[PDB]
4 protein chains.
Amino acid sequence: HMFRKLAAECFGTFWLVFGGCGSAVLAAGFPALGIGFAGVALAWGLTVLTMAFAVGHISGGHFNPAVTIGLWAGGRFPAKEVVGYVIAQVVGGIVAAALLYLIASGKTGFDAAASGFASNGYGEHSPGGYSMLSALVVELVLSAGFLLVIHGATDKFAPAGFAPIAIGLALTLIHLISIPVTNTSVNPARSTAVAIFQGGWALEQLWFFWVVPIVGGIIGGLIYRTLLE
Amino acid sequence: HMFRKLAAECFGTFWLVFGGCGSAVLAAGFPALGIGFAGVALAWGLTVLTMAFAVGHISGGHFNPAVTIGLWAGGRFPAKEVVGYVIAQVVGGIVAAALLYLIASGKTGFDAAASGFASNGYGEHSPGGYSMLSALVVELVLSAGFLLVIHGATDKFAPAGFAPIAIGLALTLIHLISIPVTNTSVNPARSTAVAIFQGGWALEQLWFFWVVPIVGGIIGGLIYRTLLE
Amino acid sequence: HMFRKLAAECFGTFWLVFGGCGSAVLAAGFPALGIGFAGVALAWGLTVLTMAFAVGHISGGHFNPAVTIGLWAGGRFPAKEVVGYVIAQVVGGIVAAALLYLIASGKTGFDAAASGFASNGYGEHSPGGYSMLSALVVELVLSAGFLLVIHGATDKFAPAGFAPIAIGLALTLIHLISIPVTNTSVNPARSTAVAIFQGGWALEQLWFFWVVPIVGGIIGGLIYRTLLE
Amino acid sequence: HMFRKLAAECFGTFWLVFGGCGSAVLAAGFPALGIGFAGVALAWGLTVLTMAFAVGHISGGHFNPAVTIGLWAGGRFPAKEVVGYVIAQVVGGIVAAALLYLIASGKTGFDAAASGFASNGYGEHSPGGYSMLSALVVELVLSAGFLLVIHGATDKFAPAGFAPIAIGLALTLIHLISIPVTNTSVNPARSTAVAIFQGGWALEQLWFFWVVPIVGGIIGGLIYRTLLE
Ligand SMILES: CCCCCCCCO[C@@H]1O[C@H](CO)[C@@H](O)[C@H](O)[C@H]1O
Ligand SMILES: CCCCCCCCO[C@@H]1O[C@H](CO)[C@@H](O)[C@H](O)[C@H]1O
Ligand SMILES: CCCCCCCCO[C@@H]1O[C@H](CO)[C@@H](O)[C@H](O)[C@H]1O
Ligand SMILES: CCCCCCCCO[C@@H]1O[C@H](CO)[C@@H](O)[C@H](O)[C@H]1O
Ligand SMILES: CCCCCCCCO[C@@H]1O[C@H](CO)[C@@H](O)[C@H](O)[C@H]1O
Ligand SMILES: CCCCCCCCO[C@@H]1O[C@H](CO)[C@@H](O)[C@H](O)[C@H]1O
Ligand SMILES: CCCCCCCCO[C@@H]1O[C@H](CO)[C@@H](O)[C@H](O)[C@H]1O
Ligand SMILES: CCCCCCCCO[C@@H]1O[C@H](CO)[C@@H](O)[C@H](O)[C@H]1O
Ligand SMILES: CCCCCCCCO[C@@H]1O[C@H](CO)[C@@H](O)[C@H](O)[C@H]1O
Ligand SMILES: CCCCCCCCO[C@@H]1O[C@H](CO)[C@@H](O)[C@H](O)[C@H]1O
Ligand SMILES: CCCCCCCCO[C@@H]1O[C@H](CO)[C@@H](O)[C@H](O)[C@H]1O
Ligand SMILES: CCCCCCCCO[C@@H]1O[C@H](CO)[C@@H](O)[C@H](O)[C@H]1O
């Protein structure tokens with residue numbers, strides 16, 4: 001049933017934004033004991049590992065408009081189901097961002113706009129001061145690579161069952177490399193969710209984190225489909 | 001035999017409290033080399049991963065009254081076995097908390113009451129100063145999500161064998177997000193165990209960490225059963 | 001062939017001491033970027049995960065005299081092969097400790113005696129100042145629990161293939177809890193290897209880390225065999 | 001088809017250098033939140049875990065001239081395919097190093113030569129001041145051990161599917177031990193890639209990190225083939 005797959009994609013994407021962004025906003029910078037980028041990166045991949053095992057057998061477990069569209073371009077997913085996944089994914093992420101904003105507001109001094117609310121940005125809004133070109137190349141390469149890993153790990157001849165470990169851990173890796181550059185998107189639903197609550201520059205740069213992750217995912221699906229499969 | 005399943009749940013829950021709380025009390029804040037929240041979060045999920053692989057095939061490996069009751073509500077576990085699991089779980093956790101208190105007392109300056117002995121709390125007793133509403137929402141969402149992941153990872157059509165990785169790592173993730181908010185419960189046996197030895201406010205707020213994790217687990221079982229399965 | 005199993009146990013135990021102790025001596029305290037106890041704990045479990053997958057199908061992959069003897073007591077391993085495993089394990093660990101001492105000496109200021117060379121100790125020689133009773137209880141409980149996890153993860157009805165993940169990660173967990181107490185033994189071959197090169201108090205307390213890990217392993221094998229299996 | 005296997009080895013090795021070196025150059029030392037050696041070590045192993053699951057079923061997933069040649073020496077891979085793998089691997093790594101250098105240049109003050117651009121070195125160029133002998137022994141032992149783990153984890157009687165976890169995590173472990181000594185090579189393609197852009201001493205010491213990782217891999221393949229298999 002399409003409706004359960006959509007529900008799976010919705011809950012899945014909530015889990016991803018709530019855990020990934022949640023761990024950044026609530027836990028990364030906690031004084032002395034905070035989890036850092038490494039811990040945020042771990043949380044990211046675990047959201048996908050845990051939900052891909054929980055609901056992958058229902059929707060395919062994309063939880064990411066760049067995954068859905070890259071699987072489309074890779075010949076693994078039908079055109080007709082794409083938009084519904086992307087919508088489910090966005091809604092899921094917004095609901096998680098909203099519950100997170102509520103949780104974060106329960107601590108004195110919380111300020112979504114000034115902290116950035118874990119939004120992805122480049123230039124002045126890159127966590128490490130990286131240029132827009134730096135942001136483009138990193139997001140493109142890692143979106144491509146994420147898709148190449150998803151395609152291959154779910155290949156016919158790939159050992160059955162492990163895809164959720166491969167894919168989720170691939171997202172940890174992605175974050176271990178790129179947080180300093182863009183705060184790591186590779187996911188338009190993820191960038192949209194928190195940008196809405198950040199409410200300023202995150203909305204002005206949001207288009208970047210629709211365009212680049214998607215193109216990158218497309219490229220990754222094409223590489224697998226035409227050169228590897 | 002019910003007796004071995006109870007024993008499995010008892011040893012399992014001891015392993016969870018001893019490792020999870022043990023790593024927090026003995027190792028989180030160790031000067032210069034201590035493991036932080038990220039390391040506590042890792043320990044948490046590994047207690048469940050390791051025991052779910054060790055004794056999951058005996059009891060189902062709940063190790064958590066919110067898991068048992070959420071599996072009940074999800075239609076995966078019988079009413080008649082619930083109370084015995086919960087009792088086993090509580091006893092297991094108390095024995096671990098007691099052996100831990102003994103281990104911790106062997107270091108000059110240990111003080112269960114003043115340190116909090118890894119107890120879950122909100123408000124004044126949240127590690128990060130988060131309100132009661134912040135604590136409710138986080139514990140509710142993550143208890144629900146823990147149950148959704150348990151249900152899905154053990155679904156008929158979920159690949160056999162991986163559930164312990166999915167579930168245990170889901171608990172790491174849960175801790176990576178919420179330690180700052182409540183010290184992370186999602187488990188009434190876990191909160192009760194150490195609150196007894198903390199012996200003050202942890203006992204006054206303990207009811208919260210029975211009610212919220214259970215309701216949350218219930219909701220998660222209901223979501224899976226009615227919308228996903 | 002017994003000879004290959006011994007060789008597997010020997011190489012295995014070298015891998016464990018070289019990686020576990022190696023990461024502590026070379027990397028834990030590296031200024032600013034060092035890996036801490038959490039990273040040492042991760043290295044520990046990965047030595048066992050990686051070798052249990054590499055040579056578990058040859059020897060059973062014990063790499064630990066407390067594992068061999070606890071599997072004996074659990075009815076999973078024959079008396080007649082025990083001593084040969086323990087010998088293989090000790091030799092393996094000593095060779096790793098020797099190559100490590102050589103590697104560590106290649107940096108100005110290295111001093112095995114004064115640093116402790118990653119040796120296990122209690123009292124004055126506990127990393128965190130914990131008493132002998134604290135050391136006994138922690139080592140006993142965690143040795144028992146390690147054995148309970150090994151027995152269960154390799155149970156007939158335990159899903160085939162995952163034991164190396166369960167067991168190796170159980171050792172990470174063990175280290176996440178107890179490094180501050182004893183530097184974490186649960187392994188007489190591991191304690192002997194480096195105590196020889198530390199060459200002072202580590203040799204005076206070594207008996208503790210033969211007796212306690214073994215008794216603990218025995219207890220864990222007995223718990224599984226009589227109450228769980 | 002040889003061409004796809006080469007492409008798999010090429011993309012694979014790019015993924016390894018881009019993630020491993022990428023995480024070091026972009027994220028290790030990030031102020032306050034940076035990922036450290038432990039996080040770099042995790043990234044390393046995840047590059048191999050993720051690509052071995054994605055393309056292992058295509059090429060065998062070596063991503064490392066020391067792996068290819070050690071599998072040769074172990075009797076697991078034909079002489080005639082070796083050079084093509086090594087070439088693919090080197091090209092892959094250089095392309096990743098180039099895209100990384102471009103990403104890193106987008107931040108004020110980046111200087112590949114002075115930072116070392118994550119190059120492997122010994123002596124004056126060891127991160128921790130370790131001698132050349134220290135560097136030889138560590139790289140030899142860990143290259144050998146990496147190969148022993150690869151051989152065993154892919155043995156006939158090794159449980160099917162887990163090799164990518166065993167091998168990838170073995171690389172994390174390798175890095176947890178040796179970064180301080182050499183920045184961890186065990187991979188000539190990895191050392192060559194960044195040495196080209198470092199452009200000074202990294203090129204003068206590069207031969208070391210061809211010779212030692214290869215000899216070590218050879219030894220590891222020989223140990224398995226003659227003593228364990
Ligand atoms: C699915 C929801 C996507 C939301 C995209 C909306 C883009 C908003 O656009 C932004 O609006 C803000 C006005 O409040 C301003 O801060 C910015 O100048 C403007 O670019
Ligand atoms: C699927 C639902 C969301 C679709 C993509 C949202 C793209 C938002 O794009 C944003 O639009 C603004 C225009 O108002 C511009 O001012 C911003 O610069 C741009 O980031
Ligand atoms: C899917 C979301 C829209 C993607 C359209 C691709 C081209 C967008 O192009 C960009 O739009 C920005 C404002 O939106 C401007 O600030 C940039 O100058 C413009 O280059
Ligand atoms: C299964 C065991 C559950 C124990 C729940 C008992 C609740 C105790 O209640 C508490 O008792 C303390 C008196 O010692 C006081 O600190 C508190 O004011 C009181 O709320
Ligand atoms: C299964 C065994 C334990 C059941 C749940 C214990 C709930 C304890 O609840 C506690 O009770 C006290 C009443 O004395 C109150 O004062 C505290 O505020 C409350 O946290
Ligand atoms: C299972 C444990 C009891 C849960 C009962 C749900 C309602 C409890 O309600 C709460 O009890 C606390 C004291 O116990 C009071 O401090 C709070 O004001 C009260 O709201
Ligand atoms: C398998 C190898 C086990 C070695 C155990 C030997 C116990 C050594 O015993 C120790 O010897 C040292 C003398 O050099 C002294 O530092 C100590 O006082 C003494 O207890
Ligand atoms: C299997 C090979 C090693 C067997 C166990 C070694 C036990 C060493 O035991 C050591 O012996 C010394 C006696 O000289 C005592 O002085 C020390 O206190 C004690 O730690
Ligand atoms: C297997 C290694 C020997 C274990 C024997 C168990 C009893 C050892 O007993 C201990 O031996 C130590 C010196 O060895 C003394 O310092 C202690 O006082 C003594 O209690
Ligand atoms: C596959 C590509 C391998 C490149 C190996 C080339 C070895 C370069 O050699 C180096 O060249 C530099 C001149 O630019 C100098 O810094 C060094 O003195 C010299 O050793
Ligand atoms: C497969 C393509 C690369 C082959 C190995 C490159 C080995 C480079 O070796 C380098 O060569 C230089 C000679 O110019 C010496 O000066 C350096 O000391 C040495 O590191
Ligand atoms: C595959 C790359 C070449 C390996 C050849 C093995 C012997 C190299 O030998 C070394 O070469 C270096 C310059 O290249 C010199 O600095 C050293 O003194 C020399 O020992």
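Residue numbers in this text run from 1 along the chain shown.
Placed from the backbone N, Cα and C atoms, the Cβ positions cover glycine too.
Listed in Swiss-Prot as a mutagenesis experiment, D:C10 to S (Swiss-Prot position 9) is described as follows: No effect. With a cut-off of 8 Å between CB atoms and residues at least 6 apart in sequence, the same chain places D:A88, D:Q89, D:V91, D:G92, D:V95 near D:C10 (mutagenesis position), listed in sequence order.
Quoting Swiss-Prot on the mutagenesis of D:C21 to S (Swiss-Prot position 20): Loss of oligomerization; no alteration of water permeability. All protein chains included, D:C21 (mutagenesis position) registers 29 other Cβ atoms within 10 Å of its own Cβ.
In sequence order, D:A41, D:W44, D:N120, D:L142, D:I174, D:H175, D:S178 constitute the residues six or more apart from D:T184 (mutagenesis position) in its chain with CB-CB distances below 8 Å. In the three-state DSSP scheme, D:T184 (mutagenesis position) falls into the coil class. Quoting Swiss-Prot on the mutagenesis of D:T184 to C (Swiss-Prot position 183): No effect.
Counting only residues at least six positions away in the same chain, the Cβ atoms of D:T13, D:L16, D:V17, D:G20, D:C21, D:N64, D:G93, D:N120 sit under 8 Å from the Cβ of D:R190 (mutagenesis position). In the three-state DSSP assignment, the secondary structure recorded for D:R190 (mutagenesis position) is helix. The annotation that Swiss-Prot gives for the mutagenesis experiment D:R190 to V or S (Swiss-Prot position 189) reads: Loss of function.
Taken residue by residue with DSSP, D:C21 (mutagenesis position) is part of a helix.
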